[PDB]
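Remarks on the structure that follows.
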Amino acid sequence: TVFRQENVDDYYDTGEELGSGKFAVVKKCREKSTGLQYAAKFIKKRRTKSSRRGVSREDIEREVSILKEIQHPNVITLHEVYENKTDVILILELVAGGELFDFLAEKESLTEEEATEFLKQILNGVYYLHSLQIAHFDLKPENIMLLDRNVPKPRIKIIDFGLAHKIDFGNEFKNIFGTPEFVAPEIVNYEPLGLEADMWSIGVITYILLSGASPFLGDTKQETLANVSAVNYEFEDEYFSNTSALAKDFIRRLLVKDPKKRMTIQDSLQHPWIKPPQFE
Ligand SMILES: Nc1ncnc2c1ncn2[C@@H]1O[C@H](COP(=O)(O)OP(=O)(O)NP(=O)(O)O)[C@@H](O)[C@H]1O
């Protein structure tokens, strides 16, 4: 698919850099015709087929196609897409309250209430995506952003659809590997992947929300990956002595090696606690 080839600067004014990735730089921007603000994600294009720099057009188109499908309070939306010789520029819904990762860096540990407040929103967003057979494949606190970080119960949106795939056969068997701390054992072992990998990542996110500690993190990437494949984690009494056993049960049912035995997004919402890149 071809995108708009007018100069983006003719229609938007850019401001503060919001962040950057392996693939993109994201800048705050304001649309001239409406005064509304967006996050413009500039993704650097591959300059030759065999190149390793930039992102392949196939990968860019996949992120755009998925984003175009989404409309839900807990996920970002796509406003417009532009392109030029060097970049594809996605005009995304702006999430102005920063990453959950930075919010956590301030607070250390949350109460079970504060953790479940975030978690319910995360689960509602993932329920939406999984209902559409979209696996995110890179869920982590850096990919959850807050609309406003200065309210007692911040509202969130899931971002970063750079590894997201449609799972039309229940599993995909391609080159997909996210952040070692958060990937499921099937990613580590290069097995067919499905929606279940996100559910694992949610277990890791929950463990971190409650304790401020990462359950599989080793001193090198290979150690983290080996810990993940072996399901080498435990609830340290120093961090979890005052956490409810029901919270631990929720985590235990997500951090399961066999994807078929892992709780699904529907199971996670009915669970009693809730129910009301890889190389060095
Ligand atoms: N919609 C948004 N609103 C506000 N900030 C955002 C938004 N999207 C991305 N960012 C920031 O920009 C950073 C990079 O965006 P992201 O979509 O993660 O880029 P990427 O390079 O394609 N993937 P990765 O290497 O996994 O970060 C994020 O970690 C956020 O800090």
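The first residue you see is number 1, and the count goes up from there.
Looking at the header, which is where the method is noted, we find X-ray crystallography, 1.9 Å.
Backbone N, Cα and C define each Cβ position, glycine as well.
Here is what Swiss-Prot says about this protein:
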type	residues	note
MUTAGEN	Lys41 to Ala (Swiss-Prot position 42)	Loss of activity, apoptotic function and of autophosphorylation
ACT_SITE	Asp138	active site, proton acceptor
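Highest local Cβ density among the recorded positions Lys41, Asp138 belongs to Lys41, counted as other Cβ atoms within 10 Å over all protein chains shown. Here the CA atom of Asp138 (active site, proton acceptor) lies 17 Å from the CA atom of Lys41 (mutagenesis position). Flanking an unmodelled run of 13 residues are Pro276 and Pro277, whose Cα atoms lie 39 Å from one another.
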